[PDB]
Every structure is written in C-alpha cells, then in structure tokens.
Amino acid sequence: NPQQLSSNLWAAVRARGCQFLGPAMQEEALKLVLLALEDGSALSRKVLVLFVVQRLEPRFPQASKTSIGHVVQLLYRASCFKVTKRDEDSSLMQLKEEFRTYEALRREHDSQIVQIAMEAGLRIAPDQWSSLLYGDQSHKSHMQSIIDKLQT
RNA sequence: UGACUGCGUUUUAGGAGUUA
C-alpha cells in the first residue's frame, strides 16, 4: 500500500531496536559517528551516543540519547564495529577499518535496513528505497545493488 | 500506546525501569 508499506518498514525497524530519523538527520548522525570513530578512537556506546547527541540536539530536538542509541544499533546489527569487552565494565567500540568512510559505512547501514525489510517479508523496489532513505531518485541503482547482493 | 533512562546484544538480542 502506497504509504503503508512505508510505515510497516519503520515498524519492523523499531521492533528491532533500531531507528531511522529521515534522510537529512540520519545523514548527519552517521557523519558524526564517523567523526568520532574514523581516527580509530575507542568509545563506549554511552560516550559515542553523547558525542552525536550533543552536536545534533541543538539543530534537531527529536535527537535523544534514546533515538541516537537506536541509530547506533543499526550499525551494531550490521557488524560495523570492532568490540572490546572489558571485565566489570562496558565494552569499548571502534569502527572496523573497512568502514571508516561515509560511503562504506552508509552502504552497510542501508543494507541492514533492507535486510530487516526482507526478514519481515516486505517487497520494496529501488525507486521506493531511494525515496525512503535519501528523499530523491538519485540512489536507485545504489539500492538495487544492495538488494541483488543480499539474495545471491 | 508513546516518550525518556540504564544495562545488555560481535556467542547478534533484547529486556528492565521511569513517565503521560
């Protein structure tokens, strides 16, 4: 259904403890993660979330620790981090080296959402995908490529 | 039902609390 495949996607996403804040805001949030993690710094999730929230909140009041926490889980599910567990304390996390460019990181992010849609049996075309995730028709073939790699 | 806050999930995952 024309905007109800859309709300069922975000339902499936929220159910997996993840979240999409819209094309513009998601983009900044990811860039911020990269800013913190691309030089190989190692931050607990708590601190990483703080880093992003503190810069984003003043420009987007929808940006809570809770909501940004959910964006980061998207990347946790996508297996983007190198995790270092510590005894009696929280894990630190770094970006895997292959994911230290926006292009690369965003591919994985995107893929993870597609995969959630697949797990939930939601057939969605690349034209749609480019609208949902970018608000334009400029990423159809990017999204097509993601889809094809996922069914193999 | 939402929102929020912890802790957990790389052995892949949530779940508790607070609140209207």
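Chain A is numbered as in Swiss-Prot; shown residues: 175-326, in order.
If you're wondering, the header gives X-ray crystallography, 3.0 Å.
Every residue gets a Cβ built from N, Cα and C, even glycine.
According to its DSSP assignment, A:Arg219 (mutagenesis position) is helical. Around A:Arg219 (mutagenesis position), taking its Cβ as the centre, 17 other Cβ atoms fall within 10 Å, counting all chains. Here the residue is the original one, but Swiss-Prot notes a mutagenesis experiment at this spot, A:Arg219 to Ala: No effect on CDE RNA-binding.
For the mutagenesis of A:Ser238 to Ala, Swiss-Prot gives this note: Decreases CDE RNA-binding. The structure shown keeps the original residue. In the three-state DSSP classification, A:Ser238 (mutagenesis position) falls within coil.
Quoted from Swiss-Prot, the note attached to the mutagenesis of A:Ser253 to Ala states: Slightly decreases CDE and ADE RNA-binding. Annotation note: A:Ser253 (mutagenesis position) sits in a coil segment as assigned by DSSP.
Experimental mutagenesis at this site is recorded by Swiss-Prot as A:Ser265 to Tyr, annotated: Decreases CDE and ADE RNA-binding. Of all Cβ atoms in the shown protein chains, 13 besides its own fall within 10 Å of the Cβ of A:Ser265 (mutagenesis position). According to its DSSP assignment, A:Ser265 (mutagenesis position) is in a strand.
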What subset of the mutagenesis positions A:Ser238, A:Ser253, A:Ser265 lies within 10 angstroms of A:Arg219 (mutagenesis position), using C-alpha positions?
A:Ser265
